[PDB]
Every structure is written in structure tokens, then in C-alpha cells.
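This report refers to the structure that appears directly beneath it.
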There are 2 protein chains.
Amino acid sequence: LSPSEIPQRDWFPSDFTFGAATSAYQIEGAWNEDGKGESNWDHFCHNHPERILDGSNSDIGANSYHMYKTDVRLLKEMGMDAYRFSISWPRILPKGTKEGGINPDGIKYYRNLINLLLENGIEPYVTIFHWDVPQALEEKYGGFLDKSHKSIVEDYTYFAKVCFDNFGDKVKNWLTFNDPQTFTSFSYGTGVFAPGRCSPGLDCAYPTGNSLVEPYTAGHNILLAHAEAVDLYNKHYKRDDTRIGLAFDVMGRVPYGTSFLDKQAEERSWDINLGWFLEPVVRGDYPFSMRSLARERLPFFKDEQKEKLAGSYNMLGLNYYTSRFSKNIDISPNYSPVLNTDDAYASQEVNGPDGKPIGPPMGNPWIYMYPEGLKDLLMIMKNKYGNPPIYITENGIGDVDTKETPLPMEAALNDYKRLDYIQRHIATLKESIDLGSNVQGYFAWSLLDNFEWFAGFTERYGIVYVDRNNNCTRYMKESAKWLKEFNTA
Amino acid sequence: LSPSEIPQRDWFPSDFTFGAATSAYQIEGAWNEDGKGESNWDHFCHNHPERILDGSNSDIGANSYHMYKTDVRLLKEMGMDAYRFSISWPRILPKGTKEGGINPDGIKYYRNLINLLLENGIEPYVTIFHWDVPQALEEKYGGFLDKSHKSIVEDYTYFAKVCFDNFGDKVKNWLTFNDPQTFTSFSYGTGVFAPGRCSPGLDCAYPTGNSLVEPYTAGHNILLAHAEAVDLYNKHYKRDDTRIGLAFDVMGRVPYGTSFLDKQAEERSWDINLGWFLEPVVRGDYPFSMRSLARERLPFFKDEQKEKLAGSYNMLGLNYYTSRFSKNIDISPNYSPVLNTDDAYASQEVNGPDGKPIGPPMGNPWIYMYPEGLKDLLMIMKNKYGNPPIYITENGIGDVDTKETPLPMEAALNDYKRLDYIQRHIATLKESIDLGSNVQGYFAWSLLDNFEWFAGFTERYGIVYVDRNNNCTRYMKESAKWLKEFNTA
């Protein structure tokens, strides 16, 4: 709020990075053009529109496949140092496999986007996989549910090789996966993401899975896939100045009460949310708490794998939005986990014991502003996990805009709530950096308003407004205007 | 230790308590006189003398049953404020049950000892149970292995009732159990204690038990017994100025290395050693880590039991001797618990990473001097468990004295190593008191040299020498002389 409280670029180091981010399926559109194979999401939205809040799909998105030159202009205008976007697996390998052949148009597109960004002095941060699994592999062996722990791993590794092959010379920053926890938990736990599987009795499109097992199977394959891709990268592609890693979605955790019991609950919560995928790439295995609680439901790694996994990164991405109070749940005959996330034996509350929310509500159903949680998370990365190079690869909020409660374009552009939120977190990074945090960059999540998975188009997360009523025309929002001023000045 | 470093009595509050302690089976003797029933230890030593290092038994002990007058004498001369001793269950209730009848001579013995201690201004801290279970009960239903979780509970409560009925008027400080963890772990885990049970395949007198289950069964019954005895006490015997509780044996735990993994191992170690019995009397249930690791092997408490257990104490005893480095052990198909203590997934090391022992060796196979471990424990009691009134009910070392390497009487009396150890721990209490610890007393373990369980008479723990070659004549050691000087001055 206060003038001296508003972040200034000179607050951060000269080499610090500021940018924006998106994901292929959310913005690309052209779902079936120039030889692009079908994805799990194409398949899910088309077959189960009832599972999308407004029954929409992303056949078009923000049409960034055809309008990338504009996205680049926008980034240049705001003075962003970098841009993080993902690559569509099927647009590159329609069948998802080597034998399926590499789609030249798919390669050409990302090739053009990369050169243009660079031409304009914007560093590309390439996310190899953002939930878009080729349907071919999905039907072939369930994709990441691959009970063999081999097929999907090799297929993902080849996909990566093609990316390193065709873009390696230009790309200096790679991210193998983005939000693996939300992907596995939502796609196989609660079943709100494609393909929509969950345990019998649960309300999802295909209640014939197992919410206590599939998320861990998928998670295991993701980790094996990551380790293999990084091995390949370090052996045949890494250069003295390039980096590879992955990004984790994470909610800050705060003890519900003062009991040491809730502090324990909090620990188990960080473990099942962040630790799940971070500990394996850090030391080669899952958090002890998860193994003691999920037991046989959580696969074991071979010695070779643990070896390939430990230290498989040069930098790590953190996608932060909110936090929750963690309240203890005792083990006893009166309680039985139903969802994989229930293995943490802790309830995640928005309201503390005083009935008040952990932070001011930002609009949609789950984002409560609590920049303190980001600070705690960075302190944990610094003191417990080796203080590696950190990039806040995602941060932002979603403005609600439904057919029942339309959000006027004027109001959509005057996103002061978003601006305030963004400046608070950027300020939080300043503090963490002075305390020793190895944070090296910040990416505002959603360069553009786009498809928001099961929420469809009911939420606008962009710093740039997209008018789909008029050829997806881009309009800077106040938040984008400030970022432009911030990056300049 | 520097002269200004040697603790002084004025260093502590006027109401602070200094005393000595012993246990019935270890010092009494007269194992089968004046109607005393046979105990589990009488039975074990007689039937398996090969399980006692020097093949001895405690038929005589320090012969305190006939020489108690001399014991109180030593206490009064040293200026001790209190004396902790235990009551022999089989000596009070020969058959261990009410139907068996109360032994007149037994009641008499303790009545006289108590009145004498009071006549001399020495407060008696009475331990109700110290491992000596009436053999009658052991044969009738396995004693604390009682699969019904009712018989042993009721018989223990009655025994407790008798004590309250005959001594309640004179005793103001009660301790239901002493060292429940060593009792259960050694009697049913490794089998080195009576009755000597363990998992088939292990080396004990009766390898027909289960080291992964029986210690927990016994522990569970001990806790139920405690809750019931405290409930009875609070209802018909407690007076505004009387207190009841129990004492826990505990080794300090220090992370082996710097990894966060060993910090976790350390926590699981405190949990399995101290938490096992403390958490139930504090909040009504076992530590979360134990329930998650022992699972079905750790019995569940009924709601009314958790209610009786939570807050079932006015004070707590801590038996401290040494500490260990806790080193992490991952959960994996390559590791399978054998002993109940393995459930903590942590090795307890005497030597740290540098090959050096955590503290200087005190003589016997397991005691290493590390008073800072006591400080850590007191800080945990203060910051995590409510900072209750604490009494260090045992602290000391054992001088090795075997047939092969006899300890000359002169050397046994010049126990400067014990004195140093004692002065360092008393000093440590001072530091803790100033830091806010609610420590209210210190008891030197072993007023007398006596029977040391499976170690027989190969170790002298007393501050008072017992010459069994003569008529078990007592002689003050340097440690005792200093204590006398300290208590006076």
C-alpha cells in the first residue's frame, strides 16, 4: 500500500530475473492443427464437458499458436527479462513415441517462438511437460499410470531428447515437469483433472481407479522420467552456462494451534505437498513420513534410480499462491484415509482457531493472500534443502468472471487486487534474499487470461487481458502496466 | 572440574530436594522370609543363573531388610532431604492378589522404614513397582503380558490400594512405576531381564515370545495400571500436599550427522524412548511416530482410558545416565525390525562421525558422560511437555568389579570418577533451573552397592560401599563424603 513499500527494480540484483509464464494447453489453441496429436486434456474436455465448470475446452485458448508474435511484443513492452512457457508433447510427437515420428510444424513453432524471444532480448525458460500427455500413450498404457515403470519413462525421455536436439542450442533453462503434485493428486486422486479417475464411490468421471494408489504410481513414474531426462541432458547436452530442473506447486503450512501435535501435522503437510517430489531429487527417496504412512502404496526406488535422482537439478521452480493451517489428526480405528493427500494425517484449514482466514480472500475458491508462507517456504529451502537456485515460477491470482456474474472489461483491466498481491510477494522476495535465500527470479503466473482446467474460462489469471469476443485481442491490465514501469524506470 | 565450578547447595532453592535411591529386589534380600512370596526375579535368577553375568542372585542383596536402620543412618549423616526406595509387591501380597491376603510382616517392614525416615527428617519417595512381579501372577497369566489387559491392571491397583491404605498417612510422594521402558524392552525384547523372553531365533532363556509385540503388550498394561492407580489415589487418598507420578529411564539423543535426516532420527528416538510412556500420561495416547511405525503391534486405548491417562501425574521422575547419537535408517525392503526398539528406524551410536565417543567412558559397557544430554532433555520437558515438576530420580555410574578384575576396597572408596560425574550433572541442573526448567530435586542412584540385574554383582553403583565379605558393612565413598559436605556446609 505505502509508497515506500512498493517494490523497485533496484531492490534486487542486476542479474535477477523478472518474467511471465503460461502453459501450452492453456494458451495455444490449434488443438488439432499442423499435425498435432490428441492429448489427454483434448480427450477429457471433449468427452466430459460436464466436468468443466462452464463446459468449455481449450481448442482455441488464447490462440497463442497463431499469435505468438503478439505475446512476444507484450513481453518486450513490459520489459520482461524472461518468459516461461511449456511445450506440447503431442504437437511434437503426435503418437508420443519415436516411431510415431516428429511433427515438423510443432518443432517449427517453438523454434520460431524461441528465436523471436531472443531476438527481442527475452530469455526463454522452457517447461517440457505441463500435464499434456498424448492420448496415444494414455490408451497404450495409461500414460503415467504405467504399471511397468518403463514405457512412460522411455517415451518421456525421448520427448525430452527431441527438445534438447531441436532447441538445445538456443535454450539455456530447462524445466522437466511443472506441478507434479497437483497433476497426480487431481488426475488420479480427486479426479477433477484428465483423465478423471478416482476410487469407486468418489464423484469423478471414472470412479474405477484408486485414490490411495494411482497418484503415487503416476508420481513415481514422473520422478523416474525426470531423473532419466536429466541424466540424458547432463551427458549429451548440458553446457557450462545452461541449467535444468523442475518446479513444484506448494502451499505454505502453518500449525493450526499451539500444540506440538499441530507442529507435527504441519511437518507432515510440507512433506506430502513439497517433500513428495523435492526430497527424491534432493537425496534420492521420498520423505520418511510418507513411507511410514503410505507404506506399500508408495513404490520403492532401485539403487540405480536413487543414484540418478539425487542431485538431478541446477535450479528449482516454486509455484506459490497461498497457505493453510495444518491441524493434527491421530492414527486410530476412527480414521481411514480416502484420498492420497489424507496420508498426511492432517486437515488443511483456511480459518485458524479464531475463525479468521489465514489471509484475505483473493476472489476464487482457494487463493488467500499470505505472502508470509512464501517466506517460510524459502527459509525451508534455504536451511533444510541446501539453498539451491530458486525461481518463483508461478505467482498470481484469478479474477472470477462467469456467465452469471460477468466481470466488466473495465473492472478486469483495473486489477488492483492482483497488482497489490503481486507487489506484496515481490517485496517478500526482497526480504528473503537479504536473509540469505538463493532466490534468483520471479515469474508472474499468467501472461494471458486463458483456459483454467476444470474451472474453464470462469477465471482470469493474466496480467494481460484477452478479449475472446474480438479475435483474442490483448490488453494490458494495471498489473502489467506497473510491471512495465517496474522493469523500466 | 574447577573449584568455583563445583556446585554449592546455596546454588539451589531452599525447597530443592537432594537424596539417594534404591530398589527392593536390588537391596533387600530375605527373599523368602517373614512370608514373602516368590517374584519373577527370584524365579529367573534361581532357574537361569547362566543369564546373570556372574551367576549370582539377590537372595541377600545388601541385606537391607535386616539392615534398613543403617541405611537411614547413612542418609541422615549425608544430610539427605529424601530417600527413594521401592516396595516389594510379593512381600506385601505373597500371591499378588487380595484373595491371597496381605502379609503382616511386609506391611510392618515398610511401616517401620517410613516412620524411621520421617523421625530423622528424611522425606520418603516411594516407588510402588520396580520390576519385581509376584511369580504367582506371572504363572497365572504372564504378569504384565496379561492378554486381557484387566487382571494385571486390577491386581496392580489393589496392591497400590494396600500401599495407600497402610502408608498414605505418612507418604506424601508416590511413584507408580520406575523405568517402564527398560522393563518392557529388556524383559520381553532382548530377554536379558526376567522372565527372559524374546523372538524365536534370538539368544534368551525363552525364545518363544515376540520381541516386536510383547514389549508393547506389557507397556500397554503398565500404562493402564498407572492410570487406574492414579484415579484411585486422586479419589480416596490425595491431599493438597501430596503428589503421585512415575519415572522414566531416558538416554539423551543427538543427531549423528548434519543431515536433516538424522534430526528426524533423533526425534523418533526421543519418541520411542521417552515419548512411549510420557506422551500417554500427558495427552492420553502414544507418540504419532510410534503408532505409524509399530502400527497394529501397539494397542489402542479406549476413550475412557485416554481420559484417565491424560494428566495422570503431579510430578515426573527422570532417570538419566547417558546419551547417544541417532543415525537415520530409511524404510525399505532391505530393513526389517527385529526388536521393538528398531521401530524408531535409527541406530543409537556411542561414537559420532569423527570416531570419538559422545562423552568419556565411565567404566561399564554403556555409560558415557554427557551431562548436556540432561540439559536437552530438561529443555524438551520444559518447552514441549508443559514444564511439569521434575525430579531426577536416578543418576550415577557403575564401577566394574569382577572375579577376574577385582576392585580393591581402597579404589572402590576413592570413586573420584563418580564424584566428578555427579558434580557435573548437579551443575547441569543449576544451568537448567536458570533457563526456566521446573526441576525440583536430584537423587543419586544407588545409596548402596547392590545386585545389578543381569550384571549381577559385577558393578558397584553405590555412593556407599557394601562389604559382602564382611556382614554387608557400609562404608562411605568419596562421593558420599562430598554429598554430606554439600548437604551441610
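Numbers in chain A come straight from Swiss-Prot, and the residues shown are 67-555, in order.
Structure determined by X-ray crystallography, 2.1 Å.
Note: Cβ is positioned from N, Cα and C throughout, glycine not excepted.
Listed in Swiss-Prot for this protein:
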- A:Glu460: active site, nucleophile (ACT_SITE)
- A:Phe252 to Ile, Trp or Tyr: Reduced substrate affinity (MUTAGEN)
- A:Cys264 to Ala, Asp, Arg or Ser: Loss of activity due to impaired dimerization (MUTAGEN)
- A:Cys270 to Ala, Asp, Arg or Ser: Loss of activity due to impaired dimerization (MUTAGEN)
- A:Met317 to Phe, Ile or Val: No effect (MUTAGEN)
- A:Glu460 to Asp: Loss of activity and impaired dimerization (MUTAGEN)
- A:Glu460 to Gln: Loss of activity (MUTAGEN)
- A:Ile463 to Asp: Loss of activity due to impaired dimerization (MUTAGEN)
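Feature map: annotations from Swiss-Prot on the structure.
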residue	record	Cβ neighbours (10 Å)
A:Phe252	mutagenesis position	21
A:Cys264	mutagenesis position	26
A:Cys270	mutagenesis position	23
A:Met317	mutagenesis position	24
A:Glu460	mutagenesis position	23
A:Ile463	mutagenesis position	23
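Rounded to a whole number, the C-alpha distance linking A:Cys270 (mutagenesis position) with A:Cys264 (mutagenesis position) is 6 angstrom. Only A:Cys264, of the mutagenesis positions A:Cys264, A:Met317, A:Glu460, A:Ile463, have a C-alpha within 10 angstroms of the C-alpha of A:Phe252 (mutagenesis position). If you measure from the Cα atom of A:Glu460 (mutagenesis position) to that of A:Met317 (mutagenesis position), you get 12 Å. A separation of roughly 28 Å, to the nearest angstrom, links the Cα atoms of A:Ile463 (mutagenesis position) and A:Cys264 (mutagenesis position). The DSSP secondary structure for A:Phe252 (mutagenesis position) is helix. On a Cα basis, A:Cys264 (mutagenesis position) lies 23 Å away from A:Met317 (mutagenesis position). DSSP assigns A:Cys270 (mutagenesis position) to coil, not to a helix or a strand.
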